[PDB]
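Below is one structure; the comments refer to it alone.
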Amino acid sequence: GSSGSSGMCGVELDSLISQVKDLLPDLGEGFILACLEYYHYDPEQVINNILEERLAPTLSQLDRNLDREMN
């Protein structure tokens, strides 16, 4: 059990976001991205955190409806 991905920087990234978003569309990507980034670009983590209200003090403060600059 150990999936290996050679790349993950462009499409994949987007996928992740969408993944979470799909679950938490209310929130803005900008915030969904930040989280991911902080969560080793992990969808489960982000949600897990949110669900576990374990959202960092830097994210929980971030603009819940943060947008993504350019794309």
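If you go along the chain as it appears here, the first residue is 1 and each next one adds 1.
Note that Cβ sites are derived from N, Cα and C of the backbone, with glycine treated the same way.
Per Swiss-Prot, the features are:
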DOMAIN    12-55  domain 'CUE'
MUTAGEN   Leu51 to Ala (Swiss-Prot position 506)  Loss of ubiquitin binding
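Annotation note: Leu51 (mutagenesis position) sits in a helical segment as assigned by DSSP. Around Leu51 (mutagenesis position), a 10 Å sphere centred on its CB holds 12 further CB atoms from the protein chains shown.
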